[PDB]
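The block underneath contains the structure these notes are about, expressed in structure tokens.
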Amino acid sequence: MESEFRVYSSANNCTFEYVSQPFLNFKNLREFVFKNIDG
Amino acid sequence: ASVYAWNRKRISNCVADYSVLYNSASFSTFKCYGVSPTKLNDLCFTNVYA
Ligand SMILES: *[C@@H]1O[C@H](CO)[C@@H](O)[C@H](O)[C@H]1NC(C)=O
């Protein structure tokens, strides 16, 4: 059971929020590419 | 809200149809400054503060 979230202490000025569909021996291989081009 | 504590709602990541508001008969003032109401339904903005 997931009952522990300790990643932040505050959230003051939000510009953008986006809720989406979930993306997700070792059985799974997940490749991701993150790019910051022209905003 | 009261005018001293006016509510601000940030509107992002959706489609804003302004012709529904402009063609309503329920509004007495629809005074736009800096832009015309006819091209609001065409133009695109980063955020909307209500
Ligand atoms: C950012 O947050 C601080 C404190 O929460 C506030 O004083 C400031 O006016 C905010 N700026 C914007 C642009 O929202």
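Chain A is numbered as in Swiss-Prot; the shown residues are, in order, 153-176, 185-199.
How was it done? The header gives electron microscopy, 2.6 Å.
Even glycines carry a Cβ here, placed using N, Cα and C.
Here is what Swiss-Prot records for this protein:
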type: MUTAGEN; residues: A:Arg190 to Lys; note: Partial loss of biliverdin affinity
type: VARIANT; residues: A:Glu154 to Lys; note: In strain: Kappa/B.1.617.1
type: VARIANT; residues: A:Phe157 to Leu; note: In strain: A23.1, Omicron/BA.2.75
type: VARIANT; residues: A:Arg190 to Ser; note: In strain: Gamma/P.1
Do me a favour and check the Cα-Cα span between A:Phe157 (variant position) and A:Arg190 (mutagenesis position); whole Å is fine. 23
Which same-chain residues, if any, lie at least 6 apart from A:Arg190 (mutagenesis position) yet have Cβ under 8 Å of it: A:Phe175, A:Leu176
Neighbour tally for A:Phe157 (variant position), based on other Cβ positions within 10 Å of its Cβ: 6
Enter the number of other CB atoms within 10 angstroms of the CB of A:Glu154 (variant position). 4
